[PDB]
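Asker: Quick one: this structure, given as structure tokens, is what I'll be asking you about.
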Amino acid sequence: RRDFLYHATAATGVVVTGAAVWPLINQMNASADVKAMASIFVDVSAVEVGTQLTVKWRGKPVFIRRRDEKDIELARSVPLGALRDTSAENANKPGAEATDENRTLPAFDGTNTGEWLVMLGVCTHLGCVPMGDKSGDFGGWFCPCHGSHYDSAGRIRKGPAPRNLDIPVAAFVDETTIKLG
Amino acid sequence: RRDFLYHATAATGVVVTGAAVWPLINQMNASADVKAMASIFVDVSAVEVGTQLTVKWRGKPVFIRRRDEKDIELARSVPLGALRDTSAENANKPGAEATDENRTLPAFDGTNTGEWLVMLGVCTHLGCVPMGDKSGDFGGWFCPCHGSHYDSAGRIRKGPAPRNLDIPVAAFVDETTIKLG
Amino acid sequence: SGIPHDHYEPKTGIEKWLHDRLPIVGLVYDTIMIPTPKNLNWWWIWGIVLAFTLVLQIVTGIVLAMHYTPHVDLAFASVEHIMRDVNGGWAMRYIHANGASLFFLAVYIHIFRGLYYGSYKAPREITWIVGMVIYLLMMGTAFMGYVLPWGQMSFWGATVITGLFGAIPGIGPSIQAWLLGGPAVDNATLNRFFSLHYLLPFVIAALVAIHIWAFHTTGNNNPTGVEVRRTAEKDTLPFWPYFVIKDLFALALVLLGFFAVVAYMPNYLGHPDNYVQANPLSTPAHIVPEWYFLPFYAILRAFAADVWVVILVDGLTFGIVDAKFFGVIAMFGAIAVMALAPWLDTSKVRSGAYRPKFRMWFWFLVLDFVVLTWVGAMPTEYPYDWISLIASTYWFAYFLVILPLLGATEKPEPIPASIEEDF
Amino acid sequence: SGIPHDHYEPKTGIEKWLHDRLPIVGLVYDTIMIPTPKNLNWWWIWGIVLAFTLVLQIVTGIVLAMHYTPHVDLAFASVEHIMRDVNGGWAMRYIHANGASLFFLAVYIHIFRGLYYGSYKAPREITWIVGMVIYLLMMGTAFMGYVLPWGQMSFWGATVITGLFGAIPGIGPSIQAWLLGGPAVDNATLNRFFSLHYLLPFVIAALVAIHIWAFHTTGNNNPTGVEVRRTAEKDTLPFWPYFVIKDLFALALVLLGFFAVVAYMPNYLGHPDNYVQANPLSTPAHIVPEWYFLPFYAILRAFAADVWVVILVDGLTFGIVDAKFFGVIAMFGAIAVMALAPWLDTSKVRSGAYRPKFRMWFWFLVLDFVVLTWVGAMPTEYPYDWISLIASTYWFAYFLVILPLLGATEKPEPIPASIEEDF
Amino acid sequence: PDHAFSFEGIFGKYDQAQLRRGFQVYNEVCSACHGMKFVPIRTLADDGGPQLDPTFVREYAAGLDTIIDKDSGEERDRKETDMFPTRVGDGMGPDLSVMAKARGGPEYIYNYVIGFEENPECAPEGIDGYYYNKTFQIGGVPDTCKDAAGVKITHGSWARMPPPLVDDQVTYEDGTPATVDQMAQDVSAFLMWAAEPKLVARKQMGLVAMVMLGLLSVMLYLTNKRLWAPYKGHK
Amino acid sequence: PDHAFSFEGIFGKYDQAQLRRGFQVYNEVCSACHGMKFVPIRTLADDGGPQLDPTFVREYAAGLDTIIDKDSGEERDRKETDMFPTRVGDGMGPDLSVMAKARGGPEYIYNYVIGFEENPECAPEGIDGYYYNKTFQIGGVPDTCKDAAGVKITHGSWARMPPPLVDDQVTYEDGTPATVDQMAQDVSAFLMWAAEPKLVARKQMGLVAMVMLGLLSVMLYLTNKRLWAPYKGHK
Ligand code: HEC
Ligand code: HEC
Ligand code: HEC
Ligand code: HEC
Ligand code: HEC
Ligand code: HEC
Ligand code: FES
Ligand code: FES
């Protein structure tokens, strides 16, 4: 029939066109060489605890910074109230409250948390690298792209950045190493 | 005046257009990094005289091959007659006849010529690399791009290639070295 | 009326055998002897400027691509190979880089000329639509291009202006990854951008094809709210040679200034930090993307829930429309509303040379544009936040409400007849 | 006669407000409902094939350029990155590489269809000129492209097909160096070729624009020496939907075969030596540039002063016209004479379906083309030299002398009237 | 007869046990001289070929040579994301990444590895440092074996590679007679994988496309026959 | 006053003696830590800057570090065609190829090299391993010198570079007082060369183009005034 045959030819043409177009939009996706996206062993190895440590991985920096007491007390003295993101973005644990006890890090295979904190050095606003070394209006990190003030533990404050600095999955290698991945 | 003013405006426009066009045609010329085009010290260093020696330079190969008696006698037994190019392309000397005495090479800082011959391994037809190691219908080199038969001393024979294998400017470094440039 | 004067192909046998391919008929009848009014000021030149600048950019780029190597490890080195070894080098690069600046400067004057003399008003909607489409294409182009040198500003500008697409929910990260070729920026992004950057200009030329086809079929605006009175038209001198020569004179002046810049003030419009190689581990201060995107950058980074006029706290009614998404929508709307203008101005009138209130509001708009340009570079600390919010609010207010109210109560002026204004 | 049927824009308000930009008027009146005769065989499809193949190549190339890195040290690696990691990879590359083959195969049938049915005869000269220009552009394109993988055949093909330009005297080496970017081949040549290779297709599309404009203004040729009898023309059905559907059916078949090849016989038309990296120090045996340049390669390497019909010994009268230059001129002339044809055939007649002697000579010409194709691959040793010389001589003889003699004494046939051939 | 492989046809998606056997041989024999830079180590888990266990891949990778770095010069752990090593010179050979395409290909490798017999009865002395192969055609030949015009009278020529395997060089874990012929076939298939890993996807795409386009073409033929009916009915 | 250079203006084609002095300074002082990879050595003969004698260039090149190769790993003799070396880490600094543009540029270098005075009377102890500069602005500052909101009260900050020169570090062959200021000016000019070698050509092109385009524009203005005359005469 007129209608059936004509419309079916059109439908088949459309289907073939789409099957040909999809790969032109698929090739731009991450290729297998980008699929890898594996782990990195960074050795703390006495870098003079308290200043900072940055390492490249996955194309983004991974901040490993020791703790300075003044920085710590400022951290532990932050009630969940008035905290933009209280989710403790760290993926090594559940959505537990963004508390310094949970938010600092594992305990060297020992029992302590207020001494090391390794987070992803990527601003949640649009992915810039905040400046460290005690900066901003909260004694933490400052993003120069739009002005987002981070705190000691990395929780976002005073800016458009919606959430704090995430924490990747990491465990220790018996007191001198870090496993990122 | 009408004519003068109009034609002069047109002339000025044309001149400016040409001054703007020339560099678009000049940039494609050899750049300063290609201007260099300097020399190379290849060490003969006992490579078992008689087979061959090839080295890269200026983007083209420079053939340094010792002489095999049978190859030599075939060379020295070639009268200028029936020789396509009798100019002895070698630029280390004048346009003297393409004779093996002049065409082989300098004499190690000594006195002998029928033992070494270094020429530019570039077919004069269109710039292909002839195959060595005793090939062709004359016991020399054979070009596989169009079929040009070279002789023992490198003079062109049996093919479209108009001239023989040129010889760059080269002198010896006291019995174990070659200076190309 | 609309005298095409096809020339009847009566010249000679050459002009008679050309009845196989009409081409010269087209040129003569339409694109050279196009009746244009006499009342044209010096604001109707910038289209010739834009066409020439586009040709210039295309040429210089085709030349550079003979020495640029798209790769993270060999881009900077190739750029220096250009500026040092190549014969002309610095010229091509400075002419390419700065000419983009002139291009955008010229489109700004081309656009604001339009908003004044009702060039968006009917029957000239298609030209406006095509022009906004172009503007978009050329913005995207310049963005893709600022990345190729793989300096330091390249990396971070790309980072943020791609995190935008990721702000939106559900389909943000997917688009981000599909655009960057991966989670973050690397050589794949560079290849995409180079290709794309080496392809869109031709689309622009075609769109310019339609741009020129439209306003030849539709008469050029003229300083007044009047047409060429087709019904024989002592007004409306032709294009060639009069307006051709006028435009070429202005273009010579503009190129003179442009080359003076190129030769004395070439690194002025640039960012020095783009002369240091990239470090994904260190971000410089005051990225300041560029100068032809600061308006929208500011409209974006203004809404942050930091003012009593903060509509973000109200838009939070829906838990999905957060701040970032709100700013992105605000920018896209800042452009979409400029495109929608011709259906917002409810006036049966034309050029604001006979609409005073419109004059005042329009000059305020120009000032707002300049202010936004100056604010995108300054931090988000007080007082600049209030300034940016005010300016964005006025932009939207103008384009949404102001024009209707005028079209209602904005006719205290005697319109001029007889486009032949022999004053 | 020549019913354009502009549609009068009477559809509705949408088709009436489109009086701002005519575009749909153009499409409908001209490029869709173009009266074409009924007498069309299956040889009038290959133009659609060529257009589709061109689009295909442009698309696949724009995709590849997102992963190809022009540089001697990273081209091969990028090609393998494509064929292994990328999602589609092998498909794009095989479709790009082989589609060039189909492109040239299709132009060959497009051209030889033309030589038979007097499509070069008046009043269709402009189409012929434009087609030869295109052919040249696309040959140069494919050449620039075979180089990009930086295999082994790339290098040497480039070497020789650039030494050609250097053969000529006085301005040979200068042009050679200005084209290679230096004395010999290196990355500079690669960049030039990539850019150029990524730019000409658009020029081809424009030229295709003029190609299509011409034969719409000038009626499509038809199997007969007759026109559409404009004066109403019961003959000459329209293009859409009839011929559109016919061409699409043939195109579906062709793509079916093409993809079967791509998926089962993809490396068949290629040279394995192009899968080994380049060595400027070692040349392989039987470079054999490609299969769409063997005719001219043979016409070139035939004249060598090795036959009693060797006109090189006679051309040596002037000490400047050596062999190489003679072969280069012979090739350029092999093409220039094909372009000059329409002014050599001195016949007030048309399609060789009514000219027997022409049929015989034409089939001999097709055979000569095939033979030249088969000979450019075989060495210059006896007997192939005599064969190549004979074939080139016949090519030139046909195109220079044969057509005049026919036009003189070639009318023993009853021409058909009434292009409505209801047999 | 010709000992056709599995993939030689419109089907034959790379029988994987054959490829695991070829891998056991390649890493223990051919790797001593040859390399495959154009081959990532992470492909030994991708479908189509040897779908080995990733952990074994990481182990085998760390057990290889040291590929230093691209940013900070320091001998790393040779992570799988890197490529197979490269043996370059001083008694070494070319790269086998795509040698299965630079020559019907794998049959060349089979009939090459197969064939290193003693020197014939024209030049039994042979050559010092060079060994004889039945099928290699790009090697030197002594003057004693050439004809009057330089052409060789031997089937093959002298190759610089020594005989790679003896009667029972290695053991197969699956259980199989590991003679020379089976090893040659297996390694040929492995190299063909290393060159064309996306073969099976090629064939499946070809099938799908042939089908869809045959359908489209049939429907268009019907549409054409219909439209052109009132003009081709009286004749 | 501001100690303007020669090139600071519409003229000033890089007084070359100044650049030779800067070269004496750079190879003997700054080269110990810094590098200029983006700079070929052969440029020391190209016009515009130091038009040194090529032979001295080849000598000075062979007298530098060893840049190994790109094809065959082997420490070569470092021919001029290569680039200046690179000092990368372990107490070393950035590359000075284009540092004269990544900052009015050379004035930064002059007023930076100039200024390393002792620690002020806010933190005389200073810092261990870091030294003080009055113009660098991207360095750390002790908390004793910061204000109530993190901003520094010092003009400059603490830079990791030590003082490069003393009162009379090197001799000039031409004959000139080699105090610190003259050396700073000279090396600043040398770096500006290394960054913008094609400056003089820039200026000459600008002159030529300004002239030709002014001419063209004048002629077009006359043509316009003429054509538009019969329409602008009665008013
Ligand atoms: C060194 C002891 C080798 C080992 C073990 C293997 N190969 Fe090799 N191979 C080697 C050399 C020096 C050469 C060059 C030979 C020449 O005359 O140029 C080769 C060559 C090959 C080739 C290419 C043959 C050709 O036609 O060019 C192939 C296909 C090849 N070798 C295969 C191969 C395999 C499968 C091996 C493991 C079973 C193997 N070779 C080991 C050196 C050495
Ligand atoms: C090691 C003993 C050095 C020598 C000798 C010189 N420089 Fe240097 N320089 C060095 C370091 C470690 C740094 C980094 C400083 C920091 O705090 O990051 C520098 C920096 C510079 C700069 C850049 C300053 C800036 O604003 O970033 C310049 C312009 C500079 N140095 C110049 C310079 C000159 C001209 C020298 C020779 C006279 C010289 N330096 C020597 C290490 C060392
Ligand atoms: C044929 C290629 C090509 C075309 C066409 C082209 N460019 Fe470019 N562009 C390049 C190359 C190559 C670079 C990198 C070299 C450079 O920066 O000068 C570049 C860089 C740029 C830069 C950064 C300049 C710098 O030095 O950082 C901008 C801005 C830019 N392009 C804008 C544009 C715009 C806008 C257009 C047209 C609408 C355009 N380009 C047309 C090739 C091209
Ligand atoms: C967003 C708006 C917009 C953009 C961007 C734009 N145009 Fe226009 N253009 C217009 C309008 C409106 C007119 C007035 C048409 C009329 O008067 O009929 C116009 C007119 C013109 C004219 C003829 C009269 C004049 O003003 O010179 C030319 C030529 C022209 N444009 C070229 C260009 C080119 C070339 C570009 C880009 C490369 C461009 N334009 C970009 C909207 C635009
Ligand atoms: C947008 C870019 C682009 C366009 C348009 C394009 N190609 Fe290519 N072409 C490439 C790239 C990239 C390569 C190298 C990768 C490859 O070989 O597949 C290439 C390679 C080739 C090759 C060698 C194929 C091989 O694998 O050795 C040929 C032949 C070729 N092109 C011909 C053409 C022809 C003929 C056209 C159109 C008339 C065309 N190309 C259009 C990008 C393009
Ligand atoms: C050297 C000659 C030549 C070349 C190459 C050529 N054409 Fe043609 N083309 C012709 C001639 C002659 C005709 C017949 C015109 C007529 O009958 O009025 C024609 C007709 C056509 C037609 C309409 C009738 C038909 O035969 O299908 C199309 C469509 C077409 N060409 C497209 C193309 C495209 C697309 C290309 C290249 C990408 C191309 N041609 C290349 C000479 C050429
Ligand atoms: S990107 Fe980090 S705050 Fe804007
Ligand atoms: S190129 Fe050497 S003979 Fe043709």
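Following Swiss-Prot, chain C shows residues 2-232, 237-428, kept in their order.
Method of determination (from the header): electron microscopy, 6.1 Å.
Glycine is no exception: its Cβ is also placed from the backbone N, Cα and C atoms.
Pasting the feature list from Swiss-Prot:
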type    : residues               : note
BINDING : C:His97, C:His198      : heme b b562 binding site
BINDING : C:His111, C:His212     : heme b b566 binding site
MUTAGEN : C:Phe144 to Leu or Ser : Loss of binding affinity for ubiquinone and ubiquinol
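If you look at the structure here, what lies around each of the features I listed?
Answerer: Within the same chain, the residues at least 6 positions away from C:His198 (heme b b562 binding site) whose Cβ sits under 8 Å from its Cβ are C:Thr142, C:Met145, C:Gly146, C:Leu149, listed in sequence order. Secondary structure from DSSP puts C:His198 (heme b b562 binding site) in a helix.
Of all Cβ atoms in the protein chains displayed, 19 besides its own lie within 10 Å of the Cβ of C:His111 (heme b b566 binding site).
Around C:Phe144 (mutagenesis position), the same-chain residues six or more apart in sequence whose CB sits under 8 Å from its CB are C:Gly158, C:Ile162, C:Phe298, listed in sequence order.
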Asker: Name the recorded positions, out of C:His97, C:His111, C:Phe144, C:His198, C:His212, that lie close to chain D, meaning a Cβ-Cβ distance under 8 Å, keeping sequence order and answering 'none' if none do.
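Answerer: Among the recorded positions C:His97, C:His111, C:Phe144, C:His198, C:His212, not one has a Cβ sitting under 8 Å from a Cβ of chain D.
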Asker: To the nearest whole angstrom, state the Cα distance for the pair C:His97 (heme b b562 binding site) and C:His111 (heme b b566 binding site).
Answerer: 21
Asker: Test of understanding: give the count of other CB atoms lying within 10 angstroms of the CB of C:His97 (heme b b562 binding site).
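Answerer: The Cβ of C:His97 (heme b b562 binding site) has 18 Cβ neighbours within 10 Å.
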Asker: For the recorded positions C:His111, C:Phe144, C:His198, C:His212, which residues place their CB under 6 A from an atom of ligand 8?
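Answerer: Close enough to ligand 8 is none of the recorded positions.
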Asker: What does DSSP call C:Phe144 (mutagenesis position) in the simple three-state scheme?
Answerer: helix
Asker: Using a 10 Å cut-off, grab the number of neighbouring Cβ atoms around the Cβ of C:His212 (heme b b566 binding site), all chains included.
Answerer: 21
Asker: Given the recorded positions C:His97, C:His111, C:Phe144, C:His212, return the subset with CB under 6 A from an atom of ligand 3, ordered by sequence, or none if empty.
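Answerer: Cβ < 6 Å from ligand 3, in sequence order: C:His97.
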